[PDB]
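Novice: Have a look at this one.
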Amino acid sequence: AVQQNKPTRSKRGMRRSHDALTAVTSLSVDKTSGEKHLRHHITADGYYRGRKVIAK
Amino acid sequence: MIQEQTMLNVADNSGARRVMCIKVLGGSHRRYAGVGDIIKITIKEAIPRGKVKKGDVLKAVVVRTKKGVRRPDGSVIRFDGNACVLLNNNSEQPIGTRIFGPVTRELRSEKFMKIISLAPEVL
Amino acid sequence: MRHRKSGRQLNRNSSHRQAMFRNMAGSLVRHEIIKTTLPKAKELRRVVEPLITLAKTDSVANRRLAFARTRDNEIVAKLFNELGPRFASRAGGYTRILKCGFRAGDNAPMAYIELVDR
Amino acid sequence: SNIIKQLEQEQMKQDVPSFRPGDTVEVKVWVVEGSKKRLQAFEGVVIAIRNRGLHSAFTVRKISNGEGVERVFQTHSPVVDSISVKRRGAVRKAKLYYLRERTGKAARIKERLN
Amino acid sequence: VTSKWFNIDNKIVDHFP
Amino acid sequence: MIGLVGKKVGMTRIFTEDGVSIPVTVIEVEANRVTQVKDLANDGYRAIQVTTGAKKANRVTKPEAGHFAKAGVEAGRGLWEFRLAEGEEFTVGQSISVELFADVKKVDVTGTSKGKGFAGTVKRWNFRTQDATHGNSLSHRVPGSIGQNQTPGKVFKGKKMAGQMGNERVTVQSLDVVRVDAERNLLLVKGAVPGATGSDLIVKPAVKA
RNA sequence: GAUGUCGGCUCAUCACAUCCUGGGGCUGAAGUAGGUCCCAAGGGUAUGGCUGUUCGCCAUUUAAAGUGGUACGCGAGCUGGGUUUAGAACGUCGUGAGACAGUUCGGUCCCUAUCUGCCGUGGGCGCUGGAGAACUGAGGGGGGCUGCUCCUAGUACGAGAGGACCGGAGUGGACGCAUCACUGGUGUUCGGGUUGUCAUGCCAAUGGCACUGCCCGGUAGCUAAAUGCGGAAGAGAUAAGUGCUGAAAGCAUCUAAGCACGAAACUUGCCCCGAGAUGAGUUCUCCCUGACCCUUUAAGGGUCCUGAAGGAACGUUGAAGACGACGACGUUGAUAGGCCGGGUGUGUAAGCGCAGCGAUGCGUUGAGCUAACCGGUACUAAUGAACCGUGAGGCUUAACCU
RNA sequence: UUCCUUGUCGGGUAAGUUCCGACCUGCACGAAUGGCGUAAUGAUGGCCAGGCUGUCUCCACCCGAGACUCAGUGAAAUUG
RNA sequence: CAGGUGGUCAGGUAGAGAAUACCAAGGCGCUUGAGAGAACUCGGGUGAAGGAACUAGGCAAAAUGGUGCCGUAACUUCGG
RNA sequence: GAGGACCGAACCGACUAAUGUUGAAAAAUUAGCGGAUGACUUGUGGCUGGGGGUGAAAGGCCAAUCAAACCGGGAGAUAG
Ligand SMILES: N[C@@H](Cc1c[nH]c2ccccc12)C(=O)O
Ligand SMILES: [K+]
Ligand SMILES: [K+]
Ligand SMILES: [K+]
Ligand SMILES: [K+]
Ligand SMILES: [K+]
Ligand SMILES: [K+]
Ligand SMILES: [K+]
Ligand SMILES: [K+]
Ligand SMILES: [K+]
Ligand SMILES: [K+]
Ligand SMILES: [K+]
Ligand SMILES: [K+]
Ligand SMILES: [K+]
Ligand SMILES: [K+]
Ligand SMILES: [K+]
Ligand SMILES: [K+]
Ligand SMILES: [K+]
Ligand SMILES: [K+]
Ligand SMILES: [K+]
Ligand SMILES: [K+]
Ligand SMILES: [K+]
Ligand SMILES: [K+]
Ligand SMILES: [K+]
Ligand SMILES: [K+]
Ligand SMILES: [K+]
Ligand SMILES: [K+]
Ligand SMILES: [K+]
Ligand SMILES: [K+]
Ligand SMILES: [K+]
Ligand SMILES: [K+]
Ligand SMILES: [K+]
Ligand SMILES: [Mg+2]
Ligand SMILES: [Mg+2]
Ligand SMILES: [Mg+2]
Ligand SMILES: [Mg+2]
Ligand SMILES: [Mg+2]
Ligand SMILES: [Mg+2]
Ligand SMILES: [Mg+2]
Ligand SMILES: [Mg+2]
Ligand SMILES: [Mg+2]
Ligand SMILES: [Mg+2]
Ligand SMILES: [Mg+2]
Ligand SMILES: [Mg+2]
Ligand SMILES: [Mg+2]
Ligand SMILES: [Mg+2]
Ligand SMILES: [Mg+2]
Ligand SMILES: [Mg+2]
Ligand SMILES: [Mg+2]
Ligand SMILES: [Mg+2]
Ligand SMILES: [Mg+2]
Ligand SMILES: [Mg+2]
Ligand SMILES: [Mg+2]
Ligand SMILES: [Mg+2]
Ligand SMILES: [Mg+2]
Ligand SMILES: [Mg+2]
Ligand SMILES: [Mg+2]
Ligand SMILES: [Mg+2]
Ligand SMILES: [Mg+2]
Ligand SMILES: [Mg+2]
Ligand SMILES: [Mg+2]
Ligand SMILES: [Mg+2]
Ligand SMILES: [Mg+2]
Ligand SMILES: [Mg+2]
Ligand SMILES: [Mg+2]
Ligand SMILES: [Mg+2]
Ligand SMILES: [Mg+2]
Ligand SMILES: [Mg+2]
Ligand SMILES: [Mg+2]
Ligand SMILES: [Mg+2]
Ligand SMILES: [Mg+2]
Ligand SMILES: [Mg+2]
Ligand SMILES: [Mg+2]
Ligand SMILES: [Mg+2]
Ligand SMILES: [Mg+2]
Ligand SMILES: [Mg+2]
Ligand SMILES: [Mg+2]
Ligand SMILES: [Mg+2]
Ligand SMILES: [Mg+2]
Ligand SMILES: [Mg+2]
Ligand SMILES: [Mg+2]
Ligand SMILES: [Mg+2]
Ligand SMILES: [Mg+2]
Ligand SMILES: [Mg+2]
Ligand SMILES: [Mg+2]
Ligand SMILES: [Mg+2]
Ligand SMILES: [Mg+2]
Ligand SMILES: [Mg+2]
Ligand SMILES: [Mg+2]
Ligand SMILES: [Mg+2]
Ligand SMILES: [Mg+2]
Ligand SMILES: [Mg+2]
Ligand SMILES: [Mg+2]
Ligand SMILES: [Mg+2]
Ligand SMILES: [Mg+2]
Ligand SMILES: [Mg+2]
Ligand SMILES: [Mg+2]
């Protein structure tokens, strides 16, 4: 099926009121390294909750 | 669990060998007939000098099914094939004088005490 | 409905699932740490951890039975000579999953699955 | 489910004998022909056993008056008065449903001898 | 072109004689 | 009259000496603690609010904890309410036991039924399927027609269509009471009651015959 | 400058000129069974043979197999048998091309849904401080069918034949809701048997492929053909109808004044939703009791200090689920995986020994393995935090208290 | 090829507007725009039986590919 | 771009075979992935009792299926 | 050791059903189906030309076009 009238630029923007992205509320700070990371994720060099889990 | 077009063997000695179910009596839109249920049959093959001729329309009562009867405690009794006893169309009394094979205790009612007495074995 | 059923299907038919975990199980034993998608690392724990309790008792009958599930004699030898004795006293849970970032190519969630005393 | 298990044990019989598929057993069940109780015996081959605690059941098959009959008995029902093993049969299976298509000399089970 | 096979198919097109 | 709040433990069977097997549901009815009484003066109707079970002190909020502390009752799984008849009086803090049903013959059991998800019109409304063969084109379990032509030119409210099935409040009426087991906090009723194992059931004496 | 046709299938919805069930009046109404008219739309209202059929005839049922409107309801829901393209033939008509409400055989059915509608499910804001729960119930929806047997009673009625009203009990058909204890289906995630071939060096033992290779069983879950429950009783106001008292009209008269009965229809009673019911309701509990500056002086703007109850996020997940949502749990922990024990299912593993020329059999052995199940167990993962949410909550009037 | 017409009679079915056998009242058959038969043959038309079955009573579960959510790329008919 | 396109070469184990199944030499995994595990659609598997009652019509599925030997009717143009 | 013989792959076809119908494809795919030593099938080359060809005959085919091909012209045909 296809439209009978051209939907306006307000109906288009109302449909997109639910299309926004949500920012990450906070980043946890590592216990020893002191660097931010996603919560429950290892940091960018392999520290997770103090210990170094990936010595790479 | 007998319905229309189901082919039944014959447990008495009326002459018939095979009958077909053409209606389940006793209610509107009724699907199935179990043990103790009256049905309307037609005869599909008979022995050459019986009391009933091929093509007859009669009544019958189901006495063995291979779906089985469930007893009060949870038990089941199933047979290897479906069987019926031919009845008179009006009086609904048996036509033959003998019964073959076992029957069950769901025929123990005022209508079918004639069949229970004749049966070789009642389960 | 899916009530009370267990097992990821992972968008594969059954024989390709069976053969894919048999390769990963061999790879985790051999390297002691690998990198997978998080759904495939959680479904690995139910394949490779039963292999280690099987290896805690060495017999010809169990070796022939670890072989029917790995099809690799270099893996069966390591299970029964190193990972058997090493986890002798530990009662379950020979494996640890650690979440890491997202795969660039398709944004899959990634995880590191390893043996606990690596 | 300790609650359900406790309710189950109080109802189980304590005297069920050991049989396995292929055996020949008598089951004596109570019948009530009106107002008097009575025992009648069912003979046949055990073709299936279902082990579920109080929900256990077994299936017995006989050939009666030229018609084969199968009966599923609930083991711990009070209707089953007694079970008695007559012969022991040697089979390789747990459910002998292939005996439904065999008659006469094709449906013979060999004795176990031990 | 002209089709849109269902604008050529004459069971669909020639429906009211 | 009031009822009790239980928990579907499971299903089993009771054998009677005369050789009949009764399917029973085992409802586990602990003590129900009366935590609030309502009256016409303050609330406009008469009712008791009861609690049951136990809850870990960690998961009870400050507002919830202070509502139990006023009654002098230790916290519970939830809160329910029963409407009092005329001539029934209950006091705050007292405990109600399964022996209430000792001489009751029939009960009404309410629970939340098993959740079926988004279901179709064949499962949800017992619609007939169309032909499996004989030329059918992609329409084997689809609803069919949903209205008439230009008059009325709309679909009527309450049309039977596909959607969420189950997972909602259901009551079954006039269930027997096979046995009350006050020493184990049990109640065996004859038949099946809504919900899955572990769900909360509300049991009242039957309002009908 | 297109509003797709008959019948079938699917799904319906309204009217009442009522087919059944309900209530009545008259009967050329003894009883059973009828005839006819009035009231009544709550629910119910066949399966087959023939034919493209709607229809109809027929067979056998049923309490009954209603009559119509809805584009002769319904092809962006299905079909495509009929009619209604192009091929071919028959009869007939025409000199012929050809034609036939004559027949016969064959013959391509598109659409990813913008809007309204409908079925489900969320986000925002509001409801006047914020938050967590339990409610009331305006309103709305669902349900409403009926047989047969027995008793009363072979009584009432009738010459006999036959055979009840009213009232009670039991058991069914069709329909609906739930559920999985039982009986079963499924069970490509469990066990086994077996055919061909390739591989693991070979033997023995195993694995891959052949539709799960073909099969035989089967756990949990889902499920019906399984097994529990339901339709009410009661109340109110009535329809047709039947009255009581009673004049106008000395009588009579159900009506004018006054009083009473009266049905599956109506309002309740049963079940579910429901305070966005903006008319935004009630009850209980919990939290916040700091300064200062500025102006255009008011429900004004700003700075520092403070961040509560609670929430969200994140993680482990579920008998909850398309996604949201909803539930449980996060070390003060059984939330999930593993592990330990059991159960269940399969059906006597491998290895070794013995008998046999060998296939094979026996012993160790009801063995070995065993998914989603039950009862346990911190071994693994569920982090110390951070984030949002504030800092006593307008005016007027009244009633009390200071 | 027959309109009347589902002609009538027989067979087959519980029930047969189709089928098979007959009758002749051939609207409107008929003898090389051939008549009447015919063994074998036909992805030919009609009808009947056995076996077999999810075609159906009346659907249930399971296995995969989409549909659904996330990341990447990214149309069309239509429209006062 | 699931289409079309002449000739030559022709291993093993089963098999009558260039069919079919598993492999060799050799060559590839088809230029979007990751999740989840709703209705519905597509392609398949199994199904209690019944067994064409479905439908215009057994459409579609299920069934049959090989080698050797025994045995085989009407009718016939004497071959079938 | 005959045969417009039989069963059956390559090869040539196109009987049925489902899918697709802004397709993977301006006619295909999947599963079955027919012929398969012949009135067969195929490669390379050649000949027939538009009121003309060719046609085991369907108004079929003659470059995705056929009750008269395509290109250019008469030509701005004519259009109550
Ligand atoms: N519908 C089919 C066949 C078809 C092609 N062209 C047609 C023209 C008219 C009718 C049908 C067709 C298709 O699209 O492939
Ligand atoms: K339903
Ligand atoms: K109608
Ligand atoms: K009316
Ligand atoms: K009436
Ligand atoms: K009357
Ligand atoms: K009505
Ligand atoms: K007609
Ligand atoms: K169409
Ligand atoms: K139509
Ligand atoms: K339309
Ligand atoms: K509109
Ligand atoms: K209603
Ligand atoms: K069972
Ligand atoms: K099961
Ligand atoms: K093999
Ligand atoms: K199988
Ligand atoms: K009077
Ligand atoms: K009623
Ligand atoms: K509110
Ligand atoms: K989904
Ligand atoms: K052994
Ligand atoms: K065992
Ligand atoms: K003629
Ligand atoms: K006849
Ligand atoms: K006849
Ligand atoms: K001829
Ligand atoms: K042909
Ligand atoms: K023929
Ligand atoms: K030859
Ligand atoms: K040639
Ligand atoms: K020309
Ligand atoms: Mg995918
Ligand atoms: Mg395979
Ligand atoms: Mg659910
Ligand atoms: Mg839903
Ligand atoms: Mg199509
Ligand atoms: Mg289809
Ligand atoms: Mg309007
Ligand atoms: Mg227009
Ligand atoms: Mg009327
Ligand atoms: Mg027909
Ligand atoms: Mg119409
Ligand atoms: Mg339409
Ligand atoms: Mg067609
Ligand atoms: Mg047609
Ligand atoms: Mg023509
Ligand atoms: Mg015409
Ligand atoms: Mg269509
Ligand atoms: Mg829309
Ligand atoms: Mg209301
Ligand atoms: Mg109402
Ligand atoms: Mg269970
Ligand atoms: Mg089973
Ligand atoms: Mg199976
Ligand atoms: Mg070997
Ligand atoms: Mg291989
Ligand atoms: Mg409120
Ligand atoms: Mg989740
Ligand atoms: Mg503990
Ligand atoms: Mg006739
Ligand atoms: Mg004839
Ligand atoms: Mg002629
Ligand atoms: Mg002529
Ligand atoms: Mg002549
Ligand atoms: Mg001539
Ligand atoms: Mg002729
Ligand atoms: Mg999507
Ligand atoms: Mg996207
Ligand atoms: Mg346009
Ligand atoms: Mg290509
Ligand atoms: Mg080729
Ligand atoms: Mg090949
Ligand atoms: Mg190679
Ligand atoms: Mg699926
Ligand atoms: Mg079946
Ligand atoms: Mg089976
Ligand atoms: Mg079967
Ligand atoms: Mg038919
Ligand atoms: Mg029909
Ligand atoms: Mg076919
Ligand atoms: Mg013959
Ligand atoms: Mg011969
Ligand atoms: Mg030939
Ligand atoms: Mg071929
Ligand atoms: Mg051709
Ligand atoms: Mg084809
Ligand atoms: Mg093909
Ligand atoms: Mg052939
Ligand atoms: Mg051939
Ligand atoms: Mg030739
Ligand atoms: Mg022509
Ligand atoms: Mg062109
Ligand atoms: Mg062309
Ligand atoms: Mg011309
Ligand atoms: Mg000119
Ligand atoms: Mg011009």
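Positions of Cβ are set from backbone N, Cα and C atoms, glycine also.
Copied straight from Swiss-Prot:
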MUTAGEN   B:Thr97 to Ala  Reduced RsfS binding
MUTAGEN   B:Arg98 to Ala  Reduced RsfS binding
MUTAGEN   B:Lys114 to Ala  Reduced RsfS binding
MUTAGEN   B:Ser117 to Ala  No change in RsfS binding
Novice: May I ask which residues of the same chain, at least 6 positions away in sequence, place their Cβ under 8 angstroms from the Cβ of B:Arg98 (mutagenesis position)?
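Specialist: The answer is B:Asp12, B:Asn13, B:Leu118.
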Novice: Run through the Cβ atoms and count how many others sit within 10 Å of the one on B:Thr97 (mutagenesis position).
Specialist: 10
Novice: Could you tell me which of the mutagenesis positions B:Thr97, B:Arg98, B:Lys114, B:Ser117 have their C-beta within a distance under 6 angstroms of some atom of ligand 88?
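Specialist: Cβ under 6 Å from ligand 88: none.
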Novice: Which of the three DSSP-derived classes (helix, strand, coil) applies to B:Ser117 (mutagenesis position)?
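Specialist: In the DSSP reduction, B:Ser117 (mutagenesis position) maps to helix.
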Novice: How big is the gap, in Å, between the Cα of B:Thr97 (mutagenesis position) and that of B:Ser117 (mutagenesis position), rounded to a whole number?
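Specialist: Here the two Cα atoms are 11 Å apart.
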Novice: Select the most exposed residue of B:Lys114, B:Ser117, where exposure means the fewest other Cβ atoms within 10 Å, treating these as the mutagenesis positions.
Specialist: B:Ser117
